[PDB]
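S.K.: Let me give you the structure first, and then I'll get to my questions.
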Amino acid sequence: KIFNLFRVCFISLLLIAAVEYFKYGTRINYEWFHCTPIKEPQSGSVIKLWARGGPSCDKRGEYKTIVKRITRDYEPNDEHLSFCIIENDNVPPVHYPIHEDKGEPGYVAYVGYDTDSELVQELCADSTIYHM
Amino acid sequence: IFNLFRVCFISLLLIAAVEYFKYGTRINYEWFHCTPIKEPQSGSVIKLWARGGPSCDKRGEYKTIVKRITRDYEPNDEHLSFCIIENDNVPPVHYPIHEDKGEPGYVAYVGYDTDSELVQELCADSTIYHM
Amino acid sequence: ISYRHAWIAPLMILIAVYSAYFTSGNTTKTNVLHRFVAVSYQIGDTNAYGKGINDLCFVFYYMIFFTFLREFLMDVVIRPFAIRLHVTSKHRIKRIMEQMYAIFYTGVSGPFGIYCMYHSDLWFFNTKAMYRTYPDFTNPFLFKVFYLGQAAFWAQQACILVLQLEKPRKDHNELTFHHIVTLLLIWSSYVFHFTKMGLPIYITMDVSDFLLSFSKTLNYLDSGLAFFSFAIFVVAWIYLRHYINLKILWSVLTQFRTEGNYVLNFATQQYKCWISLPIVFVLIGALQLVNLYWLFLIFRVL
Amino acid sequence: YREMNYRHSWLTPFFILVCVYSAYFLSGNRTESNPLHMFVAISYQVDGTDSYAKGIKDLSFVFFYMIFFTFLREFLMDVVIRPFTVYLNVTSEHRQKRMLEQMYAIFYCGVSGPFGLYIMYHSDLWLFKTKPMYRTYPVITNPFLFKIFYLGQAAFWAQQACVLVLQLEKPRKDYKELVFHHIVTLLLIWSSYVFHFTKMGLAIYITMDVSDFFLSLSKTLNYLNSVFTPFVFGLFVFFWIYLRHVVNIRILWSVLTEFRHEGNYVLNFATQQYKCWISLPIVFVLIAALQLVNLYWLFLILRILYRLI
Ligand SMILES: CCCCCCCCCCCCCCCCCC(=O)OC[C@H](COP(=O)(O)OCCN)OC(=O)CCCCCCCCCCCCCCCCC
Ligand SMILES: CCCCCCCCCCCCCCCCCC(=O)OC[C@H](COP(=O)(O)OCCN)OC(=O)CCCCCCCCCCCCCCCCC
Ligand SMILES: CCCCCCCCCCCCCCCCCC(=O)OC[C@H](COP(=O)(O)OCCN)OC(=O)CCCCCCCCCCCCCCCCC
Ligand SMILES: CCCCCCCCCCCCCCCCCC(=O)OC[C@H](COP(=O)(O)OCCN)OC(=O)CCCCCCCCCCCCCCCCC
Ligand SMILES: CCCC[C@@H](C)[C@@H](OC(=O)C[C@@H](CC(=O)O)C(=O)O)[C@H](C[C@@H](C)C[C@@H](O)CCCC[C@H](O)C[C@@H](O)[C@H](C)N)OC(=O)C[C@H](CC(=O)O)C(=O)O
Ligand SMILES: CCCC[C@H](C)[C@H](OC(=O)C[C@H](CC(=O)O)C(=O)O)[C@@H](C[C@@H](C)C[C@@H](O)CCCC[C@H](O)C[C@@H](O)[C@H](C)N)OC(=O)C[C@@H](CC(=O)O)C(=O)O
Ligand SMILES: [N+]
Ligand SMILES: [N+]
């Protein structure tokens, strides 16, 4: 009977821990759930990248999604990166509406390798380029 | 034949777990290699960067900086105002084995709304983002 | 004497913990025993308390406390009182013990629940306060203490059920489901906020169970007040577990989306959205259906 | 229909294999877009060069070639190996049953053994050279024949472990240690392939294959009651020592010293480089368990030699 009690308590603790970790991951990684990255390739490796989502896809979620995509879809070890993130200061951090007519993204980034780094430098339009 | 199913399921679970371990370590290598450093200046503004071995390249430092900025600070409570400064003098991979290391490749100053005036002067000509 | 006094060891553990906590002059969050003895997470000096891991330690410590209370009440007053009423049947005495313990617990909890509601915007079971303040990150001291104590008591009851100290019981079937759904409901309506939303259900179940146990105890004594007690009990049952629960379900249907904000936002831990409305609706509709089944039992008996 | 399947257990695997192969060849695609290529052959290839990567479809290749090896073993044992034993006029049922497995192992280790020697010869690992397995770490992309060898051997060992799991025959004396050996085969192959330690496991594949080939030859000749068994057993013990001990101790010593001083040693999860100070104890333990098992079997062989001398 003691083993059954221990098993039930362990199952309850596992459920509590799983739900707590689910909450923690959703809060920390909400940019994955709410923001869907959008890529608009412009060259062999240069892509104009941003994120789209609902009101919960705030500027923080957009920045997190952009940085995640830049650091995951590109390997600086194989070839050194060159990107820049451009703010859209004309919109609030909660600009995105619930409906499909999202509008201009709050954060937009151009990322590409160093062979075509000239195109990235010319597309940033005086924005600081963060080599990686 | 249930023993066969159990053995196959355990083997597949081990393979999937190791594959996920490799995938997470490759994706989240900045957690293992880069140790974030938070050096507060005044108020909520902190001079934030990361240090580590050669595996903590500029990508790892940038990822750690972004994670700390978007995790330790809540834009919903108050809108952020940060910047990230690149160290052009160092290569993308510069950290040695020795504990002395050197000047970090990426240095970030992140602060809340009431501290935006401090972070604006701390970033100097570097572009200041809002969060 | 611990073999025939089951509350000696829990009392010793409780008194040791309390003495160790009180003797030290820290008596605040810095003290290690503050995780177990009292509610830990508090934002400043405001009368609002957060959530965290230390709440689970509070739940376990007051699980031990409620084990002590359950054993001690029966051993000191409930059993002598049952003997005093000239009751001699083993089944009668044993069932009266549990019914009177339920009477005491519910007459302490339900009044506490209505007192806690009276000091909030949820009075008269108003459904507007359910979702206007969602998410409810922080809850008042009494609101959190009541919730955590109810959770600890129900977890203690579930642990007693699993321990099968007295396994043969004819009520085990539905009682086990009730305990499981109660633990699930409290835990979900605490970790996933909706803490303000679980209090009215708390109050309805506590008051209905109080009147049910009172009517049961009067029936066991074969007194002349059994019929009147059962009548007021069934009136309160149809008022609380059916009228108020159906009002809450209608709130989940039409007022859940309107009040507060309905867009999903994981960043702010605001889960009141379109994928949580079905979960909250089914998780209360199951309880309402079980209450309807118990109402069928009541009507068959009445 | 079912009567043949009851005894000829290779009929259903033959049916599955022939239907899969016939569909793959009749489709006419024979490319990675063909989803039968995910099972029939190795899928991931790096452009047009003979470099092949890793992925999920490598597990399905193992799954399909598990059935392939089940079919091959059962088919050979019933129609080829068993009549060959009958032609040898073996008067003992247990001895014939043991010879069945011994000749199957002879075939597998005389096919894969020279296979290992051939793939090693086309590499820089000739004569079990200590430097090459750490020079190019991580070996993310495997050569064509190299990956075929790894994948087929993994499928064969998984098939043998599965057959051992479905215990049908009486547990033999070394079943306590042979189950551990099968477990360590699967663990070592899956860890070396997944964790890019693929070059280094070839030098352990080859010693295994050659020693097992000569071991099975020794048992086959003894069960056959041949007169030429002492010479073959002497060759077996010499090559067993040289391969499973001298070469294995050389590999272990390279793990002790040449693991660090040769090749890139800094840990890097970003580049999937695990050759560091953490993987060194794991590798040394995983190979020292093997060395302990091989030493126990060396003790058994030494006991046999002492008894027969
Ligand atoms: C043996 C004695 C000692 C025991 C020590 C503990 C052992 C087990 C450890 C379990 C670990 C997992 C649970 C805790 C994970 C960490 C949680 C944490 O750090 O806090 C997150 C959260 C509070 O933070 P939140 O408000 O979400 O975010 C604020 C935004 N800045 O935190 C929470 O919300 C945590 C809430 C936990 C308790 C809530 C449930 C109370 C009622 C329980 C009833 C009984 C159990 C029911 C189980 C299900 C039904 C069977
Ligand atoms: C049958 C019972 C069923 C009860 C249903 C409702 C569940 C309630 C939970 C069980 C009892 C909880 C005991 C009191 C709450 C403990 C948590 C706590 O924080 O207690 C307060 C005290 C320290 O208070 P502090 O946080 O410093 O300041 C608060 C105001 N700013 O912390 C302490 O150290 C206090 C220790 C002494 C507490 C004395 C009891 C106070 C009254 C509680 C309600 C009644 C419960 C018991 C009823 C028994 C009836 C015979
Ligand atoms: C007891 C051991 C013997 C058991 C194995 C015997 C195998 C005999 C042949 C069985 C039938 C399969 C024949 C090939 C069918 C698939 C055809 C196909 O899609 O192409 C061949 C395929 C990939 O090769 P290829 O096309 O060259 O790839 C580059 C693309 N232009 O080719 C492949 O991917 C072939 C995969 C073969 C995997 C073999 C698994 C076991 C490996 C160890 C033993 C094999 C040793 C054979 C002798 C080697 C001598 C050097
Ligand atoms: C006795 C029991 C017998 C059991 C049979 C098996 C026995 C062991 C045989 C050894 C097999 C070794 C190979 C196993 C799969 C290895 C996959 C692998 O290495 O993937 C690596 C890949 C990354 O690719 P890489 O080139 O390293 O890096 C690219 C970017 N630079 O990583 C990736 O991210 C690729 C995706 C990997 C996903 C793996 C999922 C594993 C679990 C799948 C469950 C479902 C399986 C369905 C098919 C089987 C069941 C029908
Ligand atoms: C001759 C008298 C027999 C009366 C009994 C048939 C009856 O009793 C009455 O209803 C009172 C009476 C008054 C009057 O005079 O009017 C009347 O109405 O008949 C009682 C059944 C009803 C009470 C129906 C309830 O069960 C359903 C409600 C369940 C809800 C959950 O439980 C909630 C909580 O539990 C949970 C833990 N939060 O039957 C018994 O179960 C008692 C017998 C007694 C015995 O015979 O010794 C026993 O089993 O022990
Ligand atoms: C059931 C075992 C019979 C084996 C042979 C018939 C014969 O084994 C015996 O002979 C039986 C012997 C009885 C005795 O004679 O005393 C005994 O078992 O004790 C053999 C002795 C060795 C093979 C020792 C083995 O057992 C242990 C091997 C461990 C290796 C691992 O498995 C590796 C695998 O797990 C893994 C998959 N890689 O070779 C001979 O000895 C032949 C003689 C003939 C002669 O004398 O005329 C010779 O040529 O020299
Ligand atoms: N998504
Ligand atoms: N770390």
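Residues displayed in chain A correspond, in order, to Swiss-Prot positions 19-150.
Just so it is clear, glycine is given a Cβ too, placed from its N, Cα and C backbone atoms.
Pasting the feature list from Swiss-Prot:
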BINDING   A:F40  hexacosanoate binding site
MUTAGEN   A:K41 to Y  Partially impairs LAC1-LIP1 complex formation; when associated with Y-37
MUTAGEN   A:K41 to F  Partially impairs LAC1-LIP1 complex formation; when associated with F-37
MUTAGEN   A:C53 to A  About 90% loss in enzymatic activity of the LAC1-LIP1 complex
MUTAGEN   A:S74 to F  Does not affect LAC1-LIP1 complex formation but abolishes enzymatic activity
MUTAGEN   A:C75 to A  About 90% loss in enzymatic activity of the LAC1-LIP1 complex
MUTAGEN   A:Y125 to A  About 95% loss in enzymatic activity of the LAC1-LIP1 complex; when associated with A-78, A-81 and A-148
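Tell me about the setting of these features in this model.
M.R.: Within 10 Å of the Cβ of A:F40 (hexacosanoate binding site) there are 13 other Cβ atoms, across all protein chains. A:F40 (hexacosanoate binding site) carries a helical DSSP state (H, G or I).
Listed in sequence order, the same-chain residues six or more apart from A:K41 (mutagenesis position) with CB atoms under 8 A from its CB number zero; the list is none.
Taking a C-beta cut-off of under 8 angstroms and a sequence separation of 6 or more, A:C53 (mutagenesis position) has the following same-chain neighbours: A:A69, A:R70, A:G71, A:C75, A:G79, A:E80, A:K82, A:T83.
For A:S74 (mutagenesis position), the Cβ neighbour count at a 10 Å cut-off comes to 22, with all displayed protein chains included.
A:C75 (mutagenesis position) falls within neither a helix nor a strand when secondary structure is assigned with DSSP, and so counts as coil. Using a 10 Å Cβ-Cβ cutoff, A:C75 (mutagenesis position) registers 27 neighbours.
Its Cβ taken as reference, A:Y125 (mutagenesis position) is surrounded by 25 other Cβ atoms within 10 Å in the chains shown.
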S.K.: What is the separation, in Å, between the Cα atoms of A:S74 (mutagenesis position) and A:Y125 (mutagenesis position)?
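M.R.: So the Cα of A:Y125 (mutagenesis position) lies 14 Å away from that of A:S74 (mutagenesis position).
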S.K.: Hey, which of our recorded positions A:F40, A:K41, A:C53, A:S74, A:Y125 end up with a Cβ under 8 Å from chain C?
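M.R.: Among the recorded positions A:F40, A:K41, A:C53, A:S74, A:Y125, the ones whose Cβ sits under 8 Å from a Cβ of chain C are A:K41, A:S74.
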S.K.: Look up A:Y125 (mutagenesis position) in the DSSP assignment and report helix, strand or coil.
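M.R.: In the DSSP reduction, A:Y125 (mutagenesis position) maps to strand.
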